[PDB]
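See structure below.
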Amino acid sequence: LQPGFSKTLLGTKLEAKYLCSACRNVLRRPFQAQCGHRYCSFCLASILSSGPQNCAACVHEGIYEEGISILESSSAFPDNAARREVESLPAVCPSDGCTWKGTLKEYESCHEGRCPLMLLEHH
Ligand SMILES: [Zn+2]
Ligand SMILES: [Zn+2]
Ligand SMILES: [Zn+2]
């Protein structure tokens with residue numbers, strides 16, 4: 001139930017600003033809500049499946065503000081600056097035993113869903 005990328009991908013380079021406000025994993029196709037908090041596209045869509053919702057991150061961080069801290073489709077946008085930054089980070093496959101290495105973007109487009117440890121049962 002974790003849409004975001006396993007924190008294992010970044011390893012020691014793991015940073016808080018690269019994490020989804022919802023699943024707490026590395027941002028996957030990030031959107032930025034009106035309040036500034038980032039969410040994986042999948043995570044935000046799920047949260048907003050039944051309409052607007054209060055931003056849990058705003059609450060927990062004690063900065064909740066009426067109106068601005070409300071997650072809404074009309075005020076959330078693709079955070080391409082965040083996406084580009086995260087895609088440029090050095091990454092290693094999360095599969096315990098895999099040696100694949102490259103940028104997170106290369107992981108998403110070339111390795112994810114094509115991992116030997118996951119697809120080859122006799123590995
Ligand atoms: Zn997420
Ligand atoms: Zn927020
Ligand atoms: Zn792998």
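Indices start at 1 and increase along the chain as displayed.
Each residue, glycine too, has its Cβ placed from N, Cα and C.
Under mutagenesis, Swiss-Prot gives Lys17 to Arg (Swiss-Prot position 31) with this note: Abolishes 'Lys-63'-linked polyubiquitination. A mutagenesis experiment is reported in Swiss-Prot for this position, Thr103 to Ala (Swiss-Prot position 117), and the note states: Loss of phosphorylation site. Abolishes activation of NF-kappa-B.
Cα spacing between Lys17 (mutagenesis position) and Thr103 (mutagenesis position): 18 Å, rounded to the nearest whole number. Counting other Cβ atoms within 10 Å of each Cβ, the lowest count among the mutagenesis positions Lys17, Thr103 belongs to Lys17.
Following the DSSP three-state reduction, the secondary structure of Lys17 (mutagenesis position) is helix.
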